[PDB]
Amino acid sequence: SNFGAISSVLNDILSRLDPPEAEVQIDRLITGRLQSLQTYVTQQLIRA
Amino acid sequence: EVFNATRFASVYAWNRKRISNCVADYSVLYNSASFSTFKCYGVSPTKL
Amino acid sequence: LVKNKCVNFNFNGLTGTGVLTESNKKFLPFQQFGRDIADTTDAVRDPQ
Amino acid sequence: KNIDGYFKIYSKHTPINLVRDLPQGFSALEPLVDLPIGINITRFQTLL
Ligand SMILES: *[C@@H]1O[C@H](CO)[C@@H](O)[C@H](O)[C@H]1NC(C)=O
């Protein structure tokens, strides 16, 4: 998932983009992919 | 030939020219640098 | 093309770092990549 | 079909015995031709 970011793959956001782009883009990935863990983690804890 | 062409068509026409089965460097486009605004959107013209 | 030894690589701009092998997988002719679930790049095809 | 200036064609050259109508049965259709032309089509007619 793109989490609104302009690509799925990090490299292709890395490569293509200027850091002041990449930064603001790479956040959306991170903040998304991060939050995906906390979901996945919590599910474990609750399940476990 | 894309730049050094003679007349460029008016705006309500234009030519989408395939450049293919070939190698295209971008320095000679980029680093020639008489180009007023070379403004990339996704890519960073070094990365090309 | 180094094989079965961990290499960085780029194939046609599609990059990563992998351990390249040879494969039983049979493309259909027109194809280029493979994948698997994650937006993995699983198999490729030697471009040359 | 024509997708944004491309064009596609898929195929089977495949045997049947029935006079009147389709053998009811499933077949996938892998592409033969791919043409990123740029033409549009609103209508058509076969030939004989
Ligand atoms: C690379 O050269 C080989 C000949 O050794 C040829 O078979 C192959 O088609 C070439 N690559 C491409 C992409 O055409």
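Numbers in chain D track Swiss-Prot; the residues on display, in order, are 195-242.
A Cβ is built for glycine as well, from the same backbone N, Cα and C atoms used for every other residue.
Quick look at what Swiss-Prot annotates:
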VARIANT   D:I210 to V  In strain: Omicron/BA.2.75
VARIANT   D:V213 to E  In strain: Omicron/XBB.1.5, Omicron/EG.5.1
VARIANT   D:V213 to G  In strain: Omicron/BA.2, Omicron/BA.2.12.1, Omicron/BA.2.75, Omicron/BA.4, Omicron/BA.5, Omicron/BQ.1.1
VARIANT   D:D215 to G  In strain: Beta/B.1.351
VARIANT   D:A222 to V  In strain: 20A.EU1
MUTAGEN   D:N234 to Q  Increased resistance to neutralizing antibodies
Fill in: Spatial neighbour of D:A222 (variant position) that is closest, considering only the recorded positions D:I210, D:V213, D:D215, D:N234 and their CA atoms
D:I210
Discussion item. Please identify, among the variant positions D:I210, D:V213, D:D215, the one with the smallest Cα-Cα distance to D:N234 (mutagenesis position).
Written reply: D:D215
Discussion item. Within its own chain, what residues at least 6 apart in sequence put their Cβ under 8 Å from the Cβ of D:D215 (variant position), listed in sequence order?
Written reply: none
